[PDB]
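Below you'll find the structure, written out as structure tokens, and then a few comments.
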Amino acid sequence: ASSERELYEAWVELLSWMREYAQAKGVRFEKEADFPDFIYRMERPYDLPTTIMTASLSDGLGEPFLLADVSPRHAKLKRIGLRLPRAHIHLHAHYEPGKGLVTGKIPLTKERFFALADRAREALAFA
Amino acid sequence: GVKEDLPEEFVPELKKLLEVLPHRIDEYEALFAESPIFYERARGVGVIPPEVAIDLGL
Amino acid sequence: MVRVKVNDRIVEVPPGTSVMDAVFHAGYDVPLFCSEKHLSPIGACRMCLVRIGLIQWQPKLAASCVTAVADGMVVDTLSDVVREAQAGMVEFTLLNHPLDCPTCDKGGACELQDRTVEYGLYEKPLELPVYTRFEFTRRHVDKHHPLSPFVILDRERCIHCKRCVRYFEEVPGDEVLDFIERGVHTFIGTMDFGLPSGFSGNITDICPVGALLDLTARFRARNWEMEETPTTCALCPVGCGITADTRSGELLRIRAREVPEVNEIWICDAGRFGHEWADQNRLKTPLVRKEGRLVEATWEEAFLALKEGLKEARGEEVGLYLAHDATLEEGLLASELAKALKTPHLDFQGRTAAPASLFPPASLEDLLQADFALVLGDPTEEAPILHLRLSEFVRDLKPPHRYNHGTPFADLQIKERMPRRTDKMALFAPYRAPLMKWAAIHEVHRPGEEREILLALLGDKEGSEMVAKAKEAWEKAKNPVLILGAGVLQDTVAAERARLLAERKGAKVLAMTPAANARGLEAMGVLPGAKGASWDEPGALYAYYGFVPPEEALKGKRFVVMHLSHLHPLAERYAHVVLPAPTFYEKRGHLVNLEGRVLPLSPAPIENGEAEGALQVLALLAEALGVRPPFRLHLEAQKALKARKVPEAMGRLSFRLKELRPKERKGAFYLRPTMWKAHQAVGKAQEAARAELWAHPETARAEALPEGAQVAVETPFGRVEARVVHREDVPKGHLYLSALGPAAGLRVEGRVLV
Amino acid sequence: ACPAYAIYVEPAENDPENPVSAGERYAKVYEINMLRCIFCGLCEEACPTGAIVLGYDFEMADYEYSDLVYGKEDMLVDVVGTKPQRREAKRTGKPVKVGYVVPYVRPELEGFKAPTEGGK
Amino acid sequence: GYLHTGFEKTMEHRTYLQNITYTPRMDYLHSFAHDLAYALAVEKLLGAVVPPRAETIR
Amino acid sequence: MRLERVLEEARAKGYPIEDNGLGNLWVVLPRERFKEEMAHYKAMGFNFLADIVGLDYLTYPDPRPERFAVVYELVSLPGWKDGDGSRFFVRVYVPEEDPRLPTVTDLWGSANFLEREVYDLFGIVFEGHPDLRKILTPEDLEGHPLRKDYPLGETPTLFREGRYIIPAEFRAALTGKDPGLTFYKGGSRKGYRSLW
Amino acid sequence: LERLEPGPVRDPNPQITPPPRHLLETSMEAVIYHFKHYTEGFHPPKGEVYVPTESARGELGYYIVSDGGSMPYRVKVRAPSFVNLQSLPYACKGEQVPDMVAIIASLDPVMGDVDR
Amino acid sequence: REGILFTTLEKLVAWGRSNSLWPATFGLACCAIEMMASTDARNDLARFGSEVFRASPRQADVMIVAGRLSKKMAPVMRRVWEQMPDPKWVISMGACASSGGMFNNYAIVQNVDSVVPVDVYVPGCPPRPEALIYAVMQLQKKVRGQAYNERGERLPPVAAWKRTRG
Ligand code: SF4
Ligand code: SF4
Ligand code: SF4
Ligand code: SF4
Ligand code: FES
């Protein structure tokens, strides 16, 4: 319901992290997508806390090692997903009220995400 | 069908002008039927048989 | 033939054929996505599912296309159930198809889009529409991934067009892609990271979405807006039909034009991307040497100059030396002129020691009916896509049935992922080739040895095992086609020996030349005079130049008139008049295709400023010389062409011109037959078309060379920087240097400049 | 949509760091020849960005052909008048007016505030 | 016949939608009638129907 | 209904009878027999000859017997003291070689000008017609203009820095003959209709 | 006015009608059809058609042959006033000279009919 | 000899000329019907020196080329233009005239400015009457010389020295 909001707020959060890691390691970031519902929004209420629907971390070859996508506004089954290229690792962030934002059921933290990132970055290291 | 809905504003004004017009129409008519000069300019002229109206296409 | 009834109409159509094609012949249609022209089907799209009676009705809707035909068959396509299903599959397809239409640049060419709207629509007269049943979030995956210096990849475009992956197998038989993860998690990728195949770019056209696009024209124009100008290629001697997509009188994009004579649906990469020089700074106002510098002049000012230049000239002092980029018309006019006013020679830039008028040409379609191909040369470089035509030959395919639409869209005769032969061809290159992938008979020869091979096949020298097996094979090959290089045509003896063998068992020849329209110009007698000289050599003291010649050419002259399209270092201390010349795109005239076929070249609609063809300019030199050539226009030239006895619209022409003027020297530097030409090295292809220097690891070592770097080299054909290639297929004792521009097969002298 | 073909549009792909429009494509050149503009309105209907929204302008007229092919920056929601109006208002130093009023804005416009019964 | 365009020609070189531009551009008076008449023709052809309210407005 | 005594006759004379499901009907005649046939109709109580549309079928994506075809629309005005509302077309395919055809000035003085137009726009000389002149077009432009063959006459539109549009390839528009970017079409894009 | 109440204002078959623009936001299929509609525009089937109508100016009608392209293969316009003008030398037989002006005017010329 | 070349005269006479504008409309289009509108009934023109609104160049020198035109009209218009007195101004009214709106055709004449020189364009087909007012206000101050172009460039106070006057 309003789950939505905290999720969005979480999505920003996560994104923020993605940038941080990006700068931290100096690794390449690229915003991928923006909301359809921003484009074709044109007088109908927009209030999303960012404009960004999809964004990714790339190796420095334009090849991502990590993709990060939010669900759109009215697009049901609202979750945020991650997936590591060539790994078949598909992560489904739910939000759980009374907890926070959970990875399956385990609460996400930044470090979790960093660990995922480093193992990605270093392992797959396509370039 | 048309591409969007009517204005609401359309309704007042539409009534309004229907009120005024009957009277107005009359007053234009009023200029013509009398004015015996109106007669003397118009009546005789503009002739053509109905039959020929179709033949030549009217 | 097979008795088909598709719904309400019957057709004969011989057996082994796809239902699909008869459908389209019948004027009935279906949505179609997987299978395609010139390619073996798969079932994957599943769009060609119909029901059929023969009279009952199948319990499962077979992909008609995949299935063969049957006599007395009924095909049902107007089925209510079909239409419903079509929509169905459409919806299914659309499930993750990311919304991107306005910025989609598949766009007008989004055939997918068009099928959607054709065949789609909800099952319900409606009083309220429906659009979906879907509503969940889509997949988000990969985009903005540059796949190549020419090609951008945004992955979620793909419909799982399997076409390209398929292409790579079918057409080049060289693979570089693959599906990756399974199920829905899947997606196609490369692990080449930039695909080093010589044919690649066709996939842009094949991509039935906009995943693979020409970045160079990304966000530059829109599909519909372009004028798609069918015209002719000339950039390789195949000179394929092409289509110049243009807006603002500027070349947006080259796409294939699908003549099934000189390609089918196939283009070289060099052809498609190697066009930016045209899109770039080019000569567009006449120049003259002042006293120290070049001066912006008119045509008139030049004509005055021409008279001046021809006031102390006898016309035997004058050299006419053309590019290998001249039309029949310009040829014809040169011919007639050099008659009229004798000059000591006519030549053209790419011209060789022994013509292709020493041999038959052949057809590509001829080459499918063939037995064996004995190959000496390099299809990949010289005649690129012929390489591919051979691949098909080799993969065993017999000529396509062409009907009331030409090509069908399924190969049942051949079926993908399946063998090829090696022993159906013989190969001679002086080094490495991709052909060796399919070759077992392959041989790296020394440069000058080619003749000897020939000699040995005739049996007056002793071959190798390969050459022996070859000997045998040529016997056993009842109608083989002999394929001849640059190293062949430029070396008299080799040519002679070939000439013998190919006569002995009479048989057609495919003559790959570094000249483009070598054969037309040959026919137009643009060959040395009896006293003569070559295009490379000086033979005059004044000159007309359709091209930038050899350095040694420039010395031996004192008035030089160049009709060029750009400036080059060779000119600003050797020029006396430079003039603007039109692109081959925007040139007008007729060319003699390597097949033997005459083709017209459309003028392209492009900006050019001033650039009034060599036709006019050559005419005007003659005007400056007191000689009216009987024509100076296209129109009269067509007449005059026809007069020379050529029937327009792809005549086959025949003539045997025997001149066997020797001219070889033995160098230690090679002119390697290359796939690129100097002026192409601009744009993003700047690097792609830079020079390479190949040498045996041994000689590399011995000269203490860095084998990653680029090295300065000085040749009498210019100073090149060249990446250093180790390659033991090059025997030491020669340096193979990638010859940008025409000219190959030569042993040439230069120096490893330091 | 423009039957007059009244639009010369050079496209471009936005800056990734500094995108002039959030999109990946924008209009690097946006020209309109008002000398034949159809002001289709269908124009508006096709545009999906709702970029194009008819104004309330009509105070346009000048002496020179090629001045009347209004540019991008003249075609914004950020200008304060018509080209001649504005050009006058600098040389004269006078301010602006446009002499129209509506009952209220059109919802479609949602930037610029026009005189509306409460301005002129 | 000192004026003329050849609308009839031109409109074969524009879309159906586009043609609706042309229809009131040859009747200074009742513009909408031309338009309607053309509309109807098309509507008939592909068999499309029009809402009652639409028809009211029309 | 006035129509019907024509219809049985038409059928009797074997003339093909076109019909659109929109209830529009043509009668395909030869040139020769037309005049008299049509004479008989007016006699049979056909009030009003509304139209003459000259047709150029230079290029069509189906075969037709002739390139030039005329079509009359005859009507019976029921609001008149005679008539039944009986409205129908007559189509008459026309040799390109002879752009002749006897007038119907003879039965309506409307015709006069209508046929004049048709001389201008398509090449047809209607036999027995007083005056051919253009009544609608220059006589300094020739070639019986408004034909498919006949030029379309475009000019590039101009924008800053001379940047121009050429109309005739700008268009994403098409004809049925035309294929566009697509290699084929079917479905909707081969037309569509409804019944529901 | 009596017969007026809420209702959709155009045909809701989105195949043949451009869709509402408040839904591009939503489905792809929308987007597709929308895009398509305003670019290419539909293909009506092959046919000729005519409808007679009463204009203010008289008998109005369009004889439209479409070949099933995106543009018609014939647009004939029935222009009443033009036909009505044929009857002018007739109408103006033996008339008086100041009167002749009015006699033209009274018939109503809209030159568009005529000129086309 | 036209009221110039002393400080006084030129301003005087120019005020005279500017304020007395007598429109001769050259209807052949929809423009006319809007033009009669443009005259009366909401706004006036009599306060801009106009009782002349009618067909004599023998009454006017303000040429309003109002509407889309054909080939047949070019010499006609030319001649009509010629049969005006020596100072004379050319308004090119509306899109239909000015560059030929939405027609590209042999029949039509596109870019009316071809036939005769112009000084004022006023786009829009239809435009608003009021735009025309704005235009003549322009034209007022234009012939007053208190005008430029959009590049600050000055211009003559007449239309009639851009091509030959007579
Ligand atoms: S691939 Fe086709 S359907 Fe998809 S966004 Fe591109 S043009 Fe649209
Ligand atoms: S990239 Fe294109 S051609 Fe290749 S499989 Fe995908 S949809 Fe088919
Ligand atoms: S194969 Fe030759 S002819 Fe064909 S596109 Fe390539 S260079 Fe041009
Ligand atoms: S610009 Fe418009 S109002 Fe003026 S003549 Fe042209 S179509 Fe008519
Ligand atoms: S299943 Fe795709 S074309 Fe046959």
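Per Swiss-Prot, chain C residues shown: 1-54, 73-142, 148-777, in order.
Structure method, as recorded: electron microscopy, 5.5 Å.
Every residue, even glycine, has its Cβ placed from backbone N, Cα and C.
Close to C:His115 ([4Fe-4S] cluster 1 binding site) in the fold, though at least 6 residues off in sequence, lie C:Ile182, each with a CB less than 8 Å from its CB. Swiss-Prot lists C:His115, C:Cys119, C:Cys122, C:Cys128 with the feature [4Fe-4S] cluster 1 binding site.
Taken from Swiss-Prot, the feature [4Fe-4S] cluster 2 binding site applies to C:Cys181, C:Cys184, C:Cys187, C:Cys230. Listed in sequence order, C:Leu200, C:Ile211, C:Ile226, C:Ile229, C:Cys230, C:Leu235 are the same-chain residues at least 6 apart in sequence whose CB falls under 8 Å from the CB of C:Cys187 ([4Fe-4S] cluster 2 binding site). DSSP assigns C:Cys187 ([4Fe-4S] cluster 2 binding site) to a helix in the three-state reduction.
For C:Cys259 (mutagenesis position), the same-chain residues 6+ apart in sequence whose C-beta sits under 8 angstroms from its C-beta are C:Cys291, C:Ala293, C:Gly294, C:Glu405, C:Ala406, C:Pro407, C:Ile408, C:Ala539. Residues or ranges marked as [4Fe-4S] cluster 3 binding site in Swiss-Prot: C:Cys256, C:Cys259, C:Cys263, C:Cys291.
In terms of DSSP helix, strand and coil, the domain '4Fe-4S Mo/W bis-MGD-type' (C:249-305) has 5 helix, 20 strand, 32 coil. Feature annotation from Swiss-Prot assigns domain '4Fe-4S Mo/W bis-MGD-type' to C:249-305.
Record note (Swiss-Prot) on the mutagenesis of C:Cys256 to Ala: Decreases amount and stability of iron-sulfur center 4. For C:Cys256 (mutagenesis position), the same-chain residues that are 6 or more apart in sequence and have a Cβ closer than 8 Å to its Cβ are C:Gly262, C:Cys263, C:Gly264, C:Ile265, C:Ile290, C:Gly294.
What Swiss-Prot says about the mutagenesis result for C:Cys259 to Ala is this: Decreases amount and stability of iron-sulfur center 4.
Listed in Swiss-Prot as a mutagenesis experiment, C:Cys263 to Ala is described as follows: Decreases amount and stability of iron-sulfur center 4. Its Cβ placed at the centre, C:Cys263 (mutagenesis position) has 25 other Cβ atoms within 10 Å.
Listed in sequence order, the binding-site residues among C:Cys122, C:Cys181, C:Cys230 whose CB lies under 6 angstroms from an atom of ligand 2 come out as C:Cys181, C:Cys230. When other Cβ atoms within 10 Å of the Cβ of C:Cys122 ([4Fe-4S] cluster 1 binding site) are tallied across all protein chains shown, the result is 21.
Other than C:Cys256, C:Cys259, C:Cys263, C:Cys291, the residues of this chain whose Cβ falls within 8 Å of the Cβ centroid of the [4Fe-4S] cluster 3 site are, in sequence order, C:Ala257, C:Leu258, C:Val261, C:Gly262, C:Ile265, C:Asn286, C:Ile290, C:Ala293, C:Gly294, C:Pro407, C:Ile408.
One way to see the shell of the [4Fe-4S] cluster 2 site is to take the Cβ centroid of C:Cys181, C:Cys184, C:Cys187, C:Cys230; the remaining same-chain residues with a Cβ within 8 Å of it are C:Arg180, C:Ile182, C:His183, C:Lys185, C:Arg186, C:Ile211, C:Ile226, C:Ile229, C:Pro231, C:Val232, C:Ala234, C:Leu235. Counting only the Cα atoms, the space from C:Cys128 ([4Fe-4S] cluster 1 binding site) to C:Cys181 ([4Fe-4S] cluster 2 binding site) is about 12 angstrom. Annotation for C:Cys184 ([4Fe-4S] cluster 2 binding site): same-chain Cβ neighbours under 8 Å, separated by at least 6 residues, are C:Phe33, C:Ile229, C:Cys230, C:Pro231, C:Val232, C:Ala234.
Contact annotation for chain G: of the listed binding-site residues (C:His115, C:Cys119, C:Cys181, C:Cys291), C:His115, C:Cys119 place their CB atoms under 8 A from a CB atom of that chain. The candidate set comprises the binding-site residues C:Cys119, C:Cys128, C:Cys181, C:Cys230, C:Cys291. Of these, C:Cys291 has the most other Cβ atoms within 10 Å. Taking CA atoms as the reference points, C:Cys181 ([4Fe-4S] cluster 2 binding site) and C:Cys122 ([4Fe-4S] cluster 1 binding site) are 12 Å apart.
When the C-beta distance to chain F is held to under 8 angstroms, none of the recorded positions C:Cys119, C:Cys128, C:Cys181, C:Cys184, C:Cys187, C:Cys263 remains. Listed in sequence order, the binding-site residues among C:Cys122, C:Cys128, C:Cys184, C:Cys230 whose CB lies under 6 angstroms from an atom of ligand 1 come out as C:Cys122, C:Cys128.
DSSP assigns C:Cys119 ([4Fe-4S] cluster 1 binding site) to a helical segment in the three-state reduction.
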